[PDB]
Amino acid sequence: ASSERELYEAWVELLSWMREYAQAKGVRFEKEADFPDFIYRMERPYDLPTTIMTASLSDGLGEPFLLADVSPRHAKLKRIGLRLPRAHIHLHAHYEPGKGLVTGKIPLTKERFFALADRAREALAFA
Amino acid sequence: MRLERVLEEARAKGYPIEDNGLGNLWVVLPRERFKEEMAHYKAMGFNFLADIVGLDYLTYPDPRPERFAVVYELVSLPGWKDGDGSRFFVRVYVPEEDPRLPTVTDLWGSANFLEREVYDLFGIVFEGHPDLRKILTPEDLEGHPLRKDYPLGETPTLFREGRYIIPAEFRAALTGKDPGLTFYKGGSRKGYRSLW
Amino acid sequence: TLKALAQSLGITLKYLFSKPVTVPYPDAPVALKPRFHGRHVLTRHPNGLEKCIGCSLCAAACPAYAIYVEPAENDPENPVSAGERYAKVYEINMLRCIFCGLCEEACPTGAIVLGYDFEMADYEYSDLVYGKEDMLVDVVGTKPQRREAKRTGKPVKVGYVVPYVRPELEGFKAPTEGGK
Amino acid sequence: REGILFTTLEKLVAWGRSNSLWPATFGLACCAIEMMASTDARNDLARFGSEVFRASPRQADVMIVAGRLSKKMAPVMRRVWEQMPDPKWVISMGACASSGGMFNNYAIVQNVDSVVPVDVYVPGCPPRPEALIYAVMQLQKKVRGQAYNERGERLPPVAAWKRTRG
Amino acid sequence: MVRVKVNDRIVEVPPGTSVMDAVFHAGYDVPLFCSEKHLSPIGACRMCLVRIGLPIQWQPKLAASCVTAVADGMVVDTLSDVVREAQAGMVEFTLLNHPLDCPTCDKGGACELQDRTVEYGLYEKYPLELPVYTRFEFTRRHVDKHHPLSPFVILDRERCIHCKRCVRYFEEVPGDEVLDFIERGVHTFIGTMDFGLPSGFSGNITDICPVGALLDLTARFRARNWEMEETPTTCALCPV
Amino acid sequence: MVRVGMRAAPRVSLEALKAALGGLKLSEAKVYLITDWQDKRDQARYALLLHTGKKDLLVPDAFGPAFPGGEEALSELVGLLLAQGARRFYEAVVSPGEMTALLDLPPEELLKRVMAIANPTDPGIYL
Amino acid sequence: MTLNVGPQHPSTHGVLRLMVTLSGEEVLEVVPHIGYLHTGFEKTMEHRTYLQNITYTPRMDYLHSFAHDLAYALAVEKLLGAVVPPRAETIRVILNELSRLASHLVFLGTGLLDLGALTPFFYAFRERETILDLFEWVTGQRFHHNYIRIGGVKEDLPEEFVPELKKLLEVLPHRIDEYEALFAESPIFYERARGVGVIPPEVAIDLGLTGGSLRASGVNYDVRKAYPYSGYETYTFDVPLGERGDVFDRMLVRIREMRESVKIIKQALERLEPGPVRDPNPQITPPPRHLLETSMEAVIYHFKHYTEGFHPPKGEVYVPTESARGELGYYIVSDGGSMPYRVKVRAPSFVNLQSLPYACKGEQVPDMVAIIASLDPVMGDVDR
Ligand SMILES: COc1oc([C@H]2C/C(=C/C(C)=C/c3ccc([N+](=O)[O-])cc3)CO2)c(C)c(=O)c1C
Ligand code: SF4
Ligand code: SF4
Ligand code: SF4
Ligand code: SF4
Ligand code: SF4
Ligand code: FES
């Protein structure tokens, strides 16, 4: 259905949150990868709000501790996924209308993500 | 009708008959029997002598009998007196250090120019020729271009500020002896053919 | 066959009274097809980011080898291309270029696409190497045309008209058949 | 006397030579058919004054290198240029003539500025008849002294005036 | 010596010979990802699979020619439609989560996966019927990208196809185990807690990686593999 | 084939070539001025290969305006070759890096390559 | 008088040198000197990928070039087993016969101008100009068009191509009938050409004169009829023939060729039903431009195909076709590599020139020009 739109739109919000943490805790954030189905569109149309698909929070020593990814514009089983490297931690987040962003049935609030990122920072970061 | 009798004649004398699954026929005659056999071929009713294509196999990946090879094309026009339409090729190898060949200019005048070209492009001198004079390449040009040990002789491409290209160092395409940019080339880049 | 002289005379006269057929360049705009092979243009995405990712697929498939591409790595703050790679130096020697469409055909990002300018006559070999900033879609006119408009103070008018510009030329602004 | 040494007369004679440019065709290859098409009844270089076409070289000022210049033809064309009156101009037409073109080998002169002094270069394969009109107009304003290059310089009226013939 | 037969050709070959060397020795070809010269073969990429008969008694499953020894009088089949079909399938499984980074990939033309894919991939299925390249249309694997492992080496864990060449090298050749995987399953990725890449022979993996994962920082983004002018010479910094 | 003259010494190259030339008649000889960068002659450097047919002569890259007195020495050189009756003049365009290794290749290879790549030239561009 | 009718002077179109061994106003014998355009296709093509060489192919015969493109394409298709879609085949025969009409127009315009009158050069050229627009419609180029591909053609026909083609096909028959009405009932050309140009079919066969000049002497030998390649088996066709080989019969037979070629253009136009455009085999065809952002195989195949190319199997091949100047063919030797091992071209204008000393022997000195224009050489084809 049309929920698709808000998904990518919601994705941008997510990035803001991520960006915020870098400005908050003074730790390096990086745009990892943009959308290939946006680079290789030559004349074809592209309506999505952003072209950035993957980003991460890297410590001083460069190894990321938090990874976030989104399904491409034409891929099936569209979702957003999260991962903690070295910690075997993965999340499958969807967006349920009216409620908000939900990990299954549990809404994903900004506070939840912020606490998760801080736990990762204290645990996995080397320097 | 005459092509079948050509095959029956040559196979009876033990000359190899080359055939690809595409519909073109090669008949390789040795040097001695070449002149007399092809004279008999013209007598067999071959009006038209289309091509004289000279070949240098110096850099061919698989080895071949001899380096140079001259191929004539004998045809009988379908719309002329009694035209079957029989067209075929005659290949005759010429050694690297023996660039000889008797001409069929006396039979077809078409070998006047054509053989000269093969003498111009390759080191092959045609015996019995009225005039073996360089046709295409400049009169002061030294050598025979189309043989692989003869350079193509390229010039670099030019750009703004010291930025140049040497195309022979720029080519990503592979020849037959080029191993490739990886350890090797196998599979579909060593030869690929669809099965209709 | 004396009649043939008279018939020839008569038809030549009939054409004499038939005035029209010709087109007077430069006074009349040359009618070009939308698929015409002209000066290359580098196209940009809606984001403004440039489409060229500096991959040198245009240069290898060039039968004259006239295309030069030095790459570089994007600056995350102010990126130039979409990926991690852009074209620092993009030169095409129009005296080597033979106008195939092989660089257009092989460009995966749709950046390099032929335009419509043919009015690129110049005096010097060294000046006929058209660069990156000499072909962008934003630019309106050829090198001698822009130099003449600058040393003349009079704006550029291209001497061609097309029924429409292709979708591959998104952003290519040109005179279209008289719509303006 | 070279069409110089008078504030009025040099303008007058440059006007004359520039507008009355009389091409001397040297039809070589597929560029030359695009040179012929620039005279038919749709797009004719038969207006600026180039209606007539002096095949003899003793009578024409503009020589257009139109096609691939194979080496066996280099010297002949050379003398065709030397068989021209001194007030003569040479345009290099095409990619095969301007540079080596795509044929980068033993058979082609990789820039015809080698054998003849080029006035105007015109890329294209073949350069559209309308690009040829643009080049003859380029040369028109060049021989009036109305031509400037990218580097900021005004270009001499007649190229082949600066070469120590031999 | 041992007598071996590949599809029409018979070769004398010393006994300890691997089926892969004997196949290439006979003039035929088969993909190769997991194994590498001077590296211990362990069957991982499963590309070198051939058919084997040892008398006409064909083996049940395709033999890994990378880690299999040869025996006298053995028949090896690499041209049967079964072999090419299976090879195309494994190429698809390898290309599964690849980032689509070829055009900006520093590996360019000298990439083994590209060449073996165009060699053995897309078996001719049986017309003028329109073909589909990939079946996998799901969300692909995304991990950390352009990760500098050392001032000379850069690491893209997405391009890794999970061979063993770099970790096997580091364990075997220099004796410096400073690179190995972290997690398992499809989440596996190369990483280290030794960051400086202490081994002084670290640069050789730069050549071995059949993908653009480990690349040269000091030569990053200068030209494509073909655009470079390759001149073979000898290094005179030291007496070796 | 002899190698006279020296790199980047236009006047010494010219004097040694004066001496080694002698009264050699150049009616059927060939003069190959090898350089890089076709168009820009104002900054050109030049080598010379003289193919007489009976013995050949080499001059390294020492002439041209790129060196002090290379323009005047190249003018004198072309005047000297023209005085002796030369009619067939050629120019070879090599990559700069070639120019150095081309004088160290065996005579047959170097000379074959040069004759294949030669461009007929008007000596007026060097006088 | 061994007179030097030099290269390009006087008005020997297609630069060619002639030593006319000749005393008076007769013609004893003409000794030709060619090679003044030698550029090196047979050699340069050995260093260009099969995909690239389609940029080298049309430029040999720059008038009827799509025959060169089609000959090269078909030979490689046979060598690697490519499939012609019906629509691609119909489009290829359209462009073939249309480039043939254009080459014929240029040939007769040049022949009339070369000795005689100037006017009818323009009218025929007018039509030629229109034809070029059609090409510029689909290929974006006047000639030297790089459109054909090994599998088929590059991309599809625009919406605007077919109506313009219908316009030109409706106006042309009257135009060709007008040229023939002017020329056939020849006022002076009758006393100029009917006698000149002695073409005994026996020696024309012996010297390799295939280019439509032989059937003007009454030999029904056409590759479109002798060796159908591009579907010509499936066409209703009149095959022009001549009573006795001269310049007059040659020109009239070629005009009838133009009318039959227009009829073939219309015939092929009618049978055109939408469909595919090129051989979809990914090993031979680059991926479509739209799934470059979805599939990995797409990107790998695009990268490889446009840097390396493809590798056809080891073997030699050759297939002939009929151009406006006769039998044409490419002898392709491939060693299994990305670049062809050798390409040898049977240049019809090359051997068709052997009949110069013969045909114009005993003819007039001026008529040595009309008999060359009537021989229809394209020195891009001869010199090559
Ligand atoms: C003739 O055809 C051709 O020519 C050429 C060359 C020679 C040439 C001559 C003249 C005389 C042009 C000319 C035409 C008309 C006028 N005019 O004033 O009307 C003036 C000059 C132009 O190209 C080539 C190369 C060719 O391959 C063919 C098939
Ligand atoms: S159009 Fe052709 S010659 Fe021109 S730059 Fe592109 S690929 Fe090269
Ligand atoms: S213009 Fe296109 S093909 Fe060329 S380097 Fe840029 S992105 Fe690649
Ligand atoms: S630039 Fe093109 S059209 Fe001109 S001569 Fe060369 S190949 Fe022919
Ligand atoms: S590693 Fe190879 S297949 Fe993967 S993106 Fe790079 S070039 Fe393409
Ligand atoms: S990083 Fe490269 S060498 Fe190491 S396991 Fe992955 S693909 Fe193999
Ligand atoms: S080579 Fe990797 S499986 Fe044998």
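The numbers used for chain E are those of Swiss-Prot, and the residues that appear cover 1-55, 73-143, 148-261, in sequence.
If you check the header, you will see the structure was determined by X-ray crystallography, 3.4 Å.
From the backbone N, Cα and C atoms, a Cβ is placed for every residue, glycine too.
Some features that Swiss-Prot has for this protein:
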- E:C34, E:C45, E:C48, E:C83: [2Fe-2S] cluster binding site (BINDING)
- E:99-138: domain '4Fe-4S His(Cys)3-ligated-type' (DOMAIN)
- E:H115, E:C119, E:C122, E:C128: [4Fe-4S] cluster 1 binding site (BINDING)
- E:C181, E:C184, E:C187, E:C230: [4Fe-4S] cluster 2 binding site (BINDING)
- E:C256 to A: Decreases amount and stability of iron-sulfur center 4 (MUTAGEN)
- E:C259 to A: Decreases amount and stability of iron-sulfur center 4 (MUTAGEN)
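E:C184 ([4Fe-4S] cluster 2 binding site) has E:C34 as its nearest neighbour among the recorded positions E:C34, E:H115, E:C119, E:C128, E:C256, going by CA to CA distance. Rounded to a whole number, the distance between the Cα atoms of E:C45 ([2Fe-2S] cluster binding site) and E:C187 ([4Fe-4S] cluster 2 binding site) is 14 Å.
Using CA atoms as reference points, the binding-site residues E:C83, E:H115, E:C181, E:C230 were checked against E:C256 (mutagenesis position), and the closest is E:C230. When the recorded positions E:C45, E:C48, E:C83, E:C181, E:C259 are ranked by how far their Cα is from the Cα of E:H115 ([4Fe-4S] cluster 1 binding site), E:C181 comes first. In the three-state DSSP scheme, E:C184 ([4Fe-4S] cluster 2 binding site) is classed as coil.
E:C122 ([4Fe-4S] cluster 1 binding site) sits 33 Å from E:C259 (mutagenesis position), taking the C-alpha atoms as the reference points. For E:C122 ([4Fe-4S] cluster 1 binding site), the Cβ neighbour count at a 10 Å cut-off comes to 25, with all displayed protein chains included. Its Cβ taken as reference, E:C259 (mutagenesis position) is surrounded by 5 other Cβ atoms within 10 Å in the chains shown.
Each residue in E:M20, E:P31, E:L32, E:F33, E:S35, E:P41, E:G43, E:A44, E:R46, E:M47, E:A81, E:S82, E:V84 lies on the same chain as E:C34, E:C45, E:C48, E:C83 and has a C-beta within 8 Å of the C-beta centroid of that [2Fe-2S] cluster site, without being one of the site residues. DSSP classifies E:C119 ([4Fe-4S] cluster 1 binding site) as helix under the three-state reduction.
All protein chains included, E:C181 ([4Fe-4S] cluster 2 binding site) registers 22 other Cβ atoms within 10 Å of its own Cβ.
When the recorded positions E:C45, E:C256 are scored by other C-beta atoms within 10 Å, E:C45 scores highest. Cα of E:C230 ([4Fe-4S] cluster 2 binding site) to Cα of E:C83 ([2Fe-2S] cluster binding site): a distance of 18 Å.
Screening the recorded positions E:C34, E:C128, E:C184, E:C230, E:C256 for a C-beta under 6 A from any atom of ligand 5 leaves E:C128. Chain G lies within reach of none of the binding-site residues E:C34, E:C45, E:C48, E:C181, E:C184 when a CB-CB distance under 8 A is required. The CA atom of E:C48 ([2Fe-2S] cluster binding site) is located 24 Å away from the CA atom of E:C119 ([4Fe-4S] cluster 1 binding site). Checking the binding-site residues E:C45, E:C184, E:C230 against ligand 6, the ones whose Cβ sits under 6 Å from it are E:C184, E:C230. Note on proximity: among E:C34, E:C45, E:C181, the binding-site residues of the record, the Cα nearest E:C119 ([4Fe-4S] cluster 1 binding site) is that of E:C181.
For the recorded [4Fe-4S] cluster 2 site, residues E:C181, E:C184, E:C187, E:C230 set the reference point as the centre of their Cβ atoms, and the other residues of that chain within 8 Å of it by Cβ are E:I182, E:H183, E:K185, E:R186, E:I211, E:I226, E:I229, E:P231, E:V232, E:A234, E:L235. A Cβ distance below 6 Å to any atom of ligand 7 is met, among the recorded positions E:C34, E:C45, E:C48, E:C184, E:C259, by E:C34, E:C45, E:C48. Its Cβ placed at the centre, E:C128 ([4Fe-4S] cluster 1 binding site) has 24 other Cβ atoms within 10 Å.
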